[PDB]
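A short write-up of the structure that comes next.
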Protein chains: 2
Amino acid sequence: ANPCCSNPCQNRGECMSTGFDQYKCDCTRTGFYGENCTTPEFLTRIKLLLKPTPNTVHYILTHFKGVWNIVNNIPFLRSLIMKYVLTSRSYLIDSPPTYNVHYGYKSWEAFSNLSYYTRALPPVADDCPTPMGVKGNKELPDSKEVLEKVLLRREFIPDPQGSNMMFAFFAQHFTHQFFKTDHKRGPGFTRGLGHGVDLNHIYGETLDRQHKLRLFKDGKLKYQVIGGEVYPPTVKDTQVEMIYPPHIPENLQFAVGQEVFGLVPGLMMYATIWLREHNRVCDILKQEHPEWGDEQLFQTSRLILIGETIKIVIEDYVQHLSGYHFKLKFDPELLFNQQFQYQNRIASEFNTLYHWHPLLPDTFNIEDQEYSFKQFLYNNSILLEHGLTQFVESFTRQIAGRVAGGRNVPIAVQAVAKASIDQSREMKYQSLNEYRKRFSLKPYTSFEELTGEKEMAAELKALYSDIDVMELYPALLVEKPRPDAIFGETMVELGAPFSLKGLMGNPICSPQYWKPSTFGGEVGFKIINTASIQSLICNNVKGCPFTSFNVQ
Amino acid sequence: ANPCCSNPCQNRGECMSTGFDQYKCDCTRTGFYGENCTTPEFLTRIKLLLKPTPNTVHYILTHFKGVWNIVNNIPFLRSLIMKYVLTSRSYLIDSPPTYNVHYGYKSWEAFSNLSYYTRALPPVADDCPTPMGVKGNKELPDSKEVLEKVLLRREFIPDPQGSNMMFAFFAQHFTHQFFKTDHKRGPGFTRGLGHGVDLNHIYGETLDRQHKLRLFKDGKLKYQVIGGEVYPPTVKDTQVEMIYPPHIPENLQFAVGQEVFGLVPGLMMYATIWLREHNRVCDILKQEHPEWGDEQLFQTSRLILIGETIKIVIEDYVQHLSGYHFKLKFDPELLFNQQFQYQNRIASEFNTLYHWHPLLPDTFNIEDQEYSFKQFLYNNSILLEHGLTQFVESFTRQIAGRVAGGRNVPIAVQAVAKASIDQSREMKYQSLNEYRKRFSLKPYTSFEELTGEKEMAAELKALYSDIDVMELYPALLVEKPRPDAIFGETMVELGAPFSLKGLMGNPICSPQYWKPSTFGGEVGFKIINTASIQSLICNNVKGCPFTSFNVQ
Ligand code: HEM
Ligand code: HEM
Ligand SMILES: *[C@@H]1O[C@H](CO)[C@@H](O[C@@H]2O[C@H](CO)[C@@H](O[C@@H]3O[C@H](CO)[C@@H](O)[C@H](O)[C@H]3NC(C)=O)[C@H](O)[C@H]2NC(C)=O)[C@H](O)[C@H]1NC(C)=O
Ligand SMILES: *[C@@H]1O[C@H](CO)[C@@H](O[C@@H]2O[C@H](CO)[C@@H](O[C@@H]3O[C@H](CO)[C@@H](O)[C@H](O)[C@H]3NC(C)=O)[C@H](O)[C@H]2NC(C)=O)[C@H](O)[C@H]1NC(C)=O
Ligand SMILES: CC(C)(C)c1cc2c(cc1Cl)C=C(C(=O)O)[C@@H](C(F)(F)F)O2
Ligand SMILES: CC(C)(C)c1cc2c(cc1Cl)C=C(C(=O)O)[C@@H](C(F)(F)F)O2
Ligand SMILES: CCCCCCCCO[C@@H]1O[C@H](CO)[C@@H](O)[C@H](O)[C@H]1O
Ligand SMILES: *[C@@H]1O[C@H](CO)[C@@H](O)[C@H](O)[C@H]1NC(C)=O
Ligand SMILES: *[C@@H]1O[C@H](CO)[C@@H](O)[C@H](O)[C@H]1NC(C)=O
Ligand SMILES: *[C@H]1O[C@H](CO)[C@@H](O)[C@H](O)[C@H]1NC(C)=O
Ligand SMILES: *[C@H]1O[C@H](CO)[C@@H](O)[C@H](O)[C@H]1NC(C)=O
């Protein structure tokens, strides 16, 4: 009987109850007034008429290759354009943060406690008649049925943007430093207390773990040689807890920063490349500074690789996803005269939307073999057999699957995609349309509008009845794609504002950090400002193989 | 060894070592260039010709009362002047933070680890030949020697600005939520992980402790009634940990946020006052929101009390130090069109500079009683015998001591003063003049200029030999005060920027937090926006006694 269950307040205003059956919207700063904040101020009307849509802005950025080439080669214009991509999205995220799984009103508990993931929209209250609020049946549809009807794979669908296994395993590698759900406490809690890109997946969370993995000479990380080739050290040597099953022998239990990376050989491939990069950067700084000791050689090297990570994510990874002919840029200076809060907190909804399991193929194709999931998982024997070089050639070739578009989730991993739906409801996620309004988008008026077709749309109607009851995770994996694109509209417009805050809100982008002495001089600063996915591979893998986040 | 020991790089330039005996300065965004960042850019010269000194500004806000009398009453103007006091300060503090006691270069470990206090200037390196880097003798003067000669009180010196014991105990009480040193680890570490105004001294550091302190009905805090007067609850009842000497009987072991507050009866005064307040705010919030439950009551009250703390801090407490005829405002909307980061980290030098033990009188005077240190400390029966009303009346009347100007630390607490000296040296603090430069003040050119007299200057020159080797903390309590003022130049110009960062950087002062609905309605917002020390006492002390931070 909470009178805010129906989400009455609009355009980002806030609902407060003023009696057992009465509510009241606080419209402050929202550019609208009236009972439910639906009447615009004069200025706000003009702003709306002149502002374009996400789908129109997408057209321009993905057409006119000749105009964008002129723009891409004038340094001054390129910067101005990129500034606009950055600034036009900051307002979409709340920072300092606000809600979480247990708090639908701003509290000190919801602000102070770094073990929760924060939330873009608050959770439906426990005393609301229906799960979404006051719309829909008493219980949501069966998740197993949604899994089977519109998510699972029949015939493999490839990414028409030509993504590959270098890209998928890099997605999985990067993200698994900040997305680390503490399943003991629940779906809405986290073990990455750094909230953002601290490279804990190489160096460890605690100080205790960090020291076990360090050599204490020349700033380096422990390692071992097998087959005349540098690999991570063992568990028997170092004492770092890893999640292996007991039938793995001692000499194959590798130790790295992220306790879970032993369970896939693609994770452990990047694992070894990033480790090699650290020790390579140690050698560079050592020559520049023979006066430096072990700690400063280490602590500076970590700063450089946080620089490299962010650089590649913006100019190779997000560049590849985007589709754009415009060349994106990592250059923190664009924000020094703007209103940016250098800070971040991981949103539950960012974790949920990044479950891109439809990328994974039915088999894994290295050299002359086709490995199955049961053969691939837990099996580092494969790595040593083939070597880093063969892995890179082979995974640059193999094509990954389409995320949006529906019905392309691998059966090996059906359990996982079902968990995504169940844990959403358990965390009390508001509906798709309330989430699209939250990020300034037009609500879908039908299931056919969502999927751009008739078969899955017809299924989804029968199961949900009202389009305003449709859920976020499933909608993302079924949404109509952009032309020859990997993703739909909702994925990108929610995904991007979350991502940019965790990349640019890193303290090394802050004015007082972003200067050459921070990283050991000009020589260091240049590693960050010329890093790429192709050089990361070439510097650290025998014979310097060609690579890319797309098939050729 | 280290070729940056002599502190070459001026104007905030950062020193780096490019080999065993050769350095380099990073002048990025300083305004200067050249080997040591000393050659000014054109606009920098121009700005230094127009900027007035801090003493010029001080004189202007403390004269012209007929002109400030009009400004105050015309709200348009008032706001423009506050916005000047707020923004003129901001360039001084590093936010995100940078250094700490172990790291004199920037590092993930220094940024990431919330257990340290931060550092405004970096530590002096270990392998430097002297304590201040290169200047002075092998070792500093004997701290006993320093303490006895210029710091200890001979005869009591009253504060010319009329500061009383209400102000003494508000200072101690208020700041002991974020100055909470971890003496097992060492002086550069903290137990206060909110690095700010979270009010852990009323509610607790951990969710564990807070729950033990709460009533779980109407959002209230637990309490007991002794002779018709409401006091905090026992340790028996709560199970919360406090620090009492063995002889204290079960019924006088009170339970409060900060575990150390039982030791001093003046602290217990304010802890009982704010507890009565919290519960008072709950009763109001229930007449308004009879729908609400226990969590939402407790949590909105705790948000409201934070705002009252900040309100009273700026418009009574800091207003009283200032001596200004102009009336300060607490208004978060003044920073909504400025660049300002909404975060903070407490800094060692803030901790050190706020050891204002010269405030303490020779005895604590209540009704017709003059209690000694020995009698006053650890003895809460004194508070139960006289009662809140009479504690307030007595403390509104009793003048506290002058801090600056020398020779006013009372003997009882001399070991504290010495420790302040010795711990600074332990934490490798730099010189006084290195700190004055850092906050854009003029370095002192002699001990006589610093003190404004002859006798202490001669004894200090005899000990230190060179003005450039003088230490920060003893300097603060020796400094020539402003005309009839409690402090001098240095204390304020370092103090104010650190503090405004802790007041205004509070998450409750951002755009998304600062609006009626965060505080449960317009009623709740009114309780912050008309808060004062006078009303805090009036509503929570029997007979609404008159109070103030200065003797009539
Ligand atoms: C063979 C490779 C993979 C396997 C075996 C796998 C399987 C799993 C499993 C079992 C979970 C735990 C879910 C739960 O218990 O509820 C998980 C989490 C997750 N996966 Fe994968 N997945 C793989 C590849 C990927 C890829 C390519 C991505 C794309 C970036 C991805 C994204 C995620 C995300 C975001 C989570 C949640 C992380 C967290 O909250 O802790 N996964 N995966
Ligand atoms: C009148 C009774 C007081 C006594 C007996 C006293 C004595 C002491 C002692 C023994 C310590 C170190 C041990 C501890 O943490 O308990 C200390 C530290 C300190 N004192 Fe006091 N003091 C008194 C009042 C004040 C006042 C009026 C102020 C004014 C602001 C003040 C400011 C501080 C500060 C900021 C610290 C450092 C605390 C920390 O870092 O944890 N004290 N004092
Ligand atoms: C961030 O929020 C979390 C959720 O509130 C806190 O984690 C919770 O800490 C509680 C104790 O401080 C646990 O409460 C349980 O309480 C009973 C009653 O006293 C105890 O017997 C139980 O042992 C205790 N724990 C368990 C596991 O039963 C909560 O369980 C615990 N976690 C969860 C998921 O609820 C964090 O402490 C908080 N952060 C901070 C700094 O306080
Ligand atoms: C933030 O900073 C603090 C300083 O680095 C950390 O506190 C230190 O944690 C260490 C744990 O790794 C303690 O180590 C002691 O010393 C040896 C070193 O080899 C260990 O084996 C011992 O087990 C350990 N204990 C004893 C009794 O020797 C440090 O002593 C400890 N304290 C201090 C004052 O330095 C914090 O851990 C750190 N937090 C994080 C998250 O990084
Ligand atoms: C808007 C634009 C340029 C297309 C864009 C696309 C992005 C990202 C950022 C931007 Cl600005 C970051 C992404 C990530 O971090 O994975 C992904 C995202 F789908 F959002 F998840 O693609
Ligand atoms: C510049 C002006 C207005 C005089 C000023 C004075 C202050 C403070 C803030 C300002 Cl803006 C805060 C203070 C504190 O927190 O105790 C003290 C300080 F001495 F600085 F420590 O007095
Ligand atoms: C009450 C604390 C003083 C006892 C310790 C002896 C310190 C001696 O110090 C002397 O004190 C004289 C009298 O105040 C001053 O005139 C001298 O300048 C000073 O050197
Ligand atoms: C693991 O990989 C090895 C090496 O190719 C292979 O022979 C073996 O069958 C795999 N083991 C399992 C349990 O699948
Ligand atoms: C504390 O003061 C009271 C008077 O209020 C006195 O009776 C008592 O002796 C003192 N207590 C102790 C433990 O010294
Ligand atoms: C808000 O709009 C109007 C009042 O202007 C009212 O008819 C409507 O019922 C209000 N809110 C909802 C959720 O219907
Ligand atoms: C910096 O100042 C000048 C260079 O202009 C040089 O003579 C001097 O020795 C340098 N170092 C120091 C410590 O002043």
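Just so it is clear, chain B uses Swiss-Prot numbers, and the residues here are 18-569, in order.
So this one's X-ray crystallography, 2.8 Å, going by the header.
Cβ coordinates are placed from backbone N, Cα and C, and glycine is handled just like the others.
Long-range neighbours of B:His193 (active site, proton acceptor) (same chain, six or more residues apart, CB within less than 8 Å of its CB): B:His218, B:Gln275, B:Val277, B:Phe278, B:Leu284. The active site, proton acceptor annotation in Swiss-Prot covers B:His193, and the record cites experimental evidence as its basis.
Annotation comment: Swiss-Prot describes B:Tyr371 as active site, for cyclooxygenase activity. The Cβ neighbour count for B:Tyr371 (active site, for cyclooxygenase activity), using a 10 Å radius and every protein chain shown, is 17.
What Swiss-Prot records for B:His374 is heme b binding site. Around the Cβ of B:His374 (mutagenesis position), the number of neighbouring Cβ atoms within 10 Å comes to 21.
For B:18-55, the entry in Swiss-Prot reads domain 'EGF-like'.
For B:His374 to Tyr, Swiss-Prot lists a mutagenesis experiment annotated as follows: Impairs peroxidase and cyclooxygenase activities toward 2-arachidonoyl glycerol.
B:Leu517 (mutagenesis position) falls within a helix when secondary structure is assigned with DSSP. Here B:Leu517 (mutagenesis position) comes close to B:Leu103, B:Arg106, B:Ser107: these same-chain residues lie at least six apart in sequence, with C-beta atoms under 8 angstroms from its C-beta. For the mutagenesis result B:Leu517 to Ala, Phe, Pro or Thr, the note given in Swiss-Prot is Slightly reduced activity.
Listed in Swiss-Prot is the mutagenesis experiment B:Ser565 to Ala, annotated as follows: Decreases acetylation by SPHK1. Mapped onto three states, the DSSP output places B:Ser565 (mutagenesis position) in coil.
Only B:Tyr371, in sequence order, out of the recorded positions B:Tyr371, B:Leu517, B:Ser565 have a CB under 6 Å from ligand 2. A Cβ distance under 8 Å defines the sequence-distant neighbours of the domain 'EGF-like' (B:18-55), meaning residues of its chain 6+ beyond its ends; these are 61, 64, 141-142, 144-146, 150-151, 447, 451, 454-455. Here the domain 'EGF-like' (B:18-55) is broken down by DSSP into helix, strand and coil counts: 0 helix, 10 strand, 28 coil. Secondary structure at B:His374 (mutagenesis position), taken from DSSP and collapsed to helix, strand or coil, is helix. For B:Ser565 (mutagenesis position), the same-chain residues that are 6 or more apart in sequence and have a Cβ closer than 8 Å to its Cβ are B:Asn181, B:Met183, B:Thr413, B:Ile550, B:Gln551. In the three-state DSSP scheme, B:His193 (active site, proton acceptor) is classed as coil.
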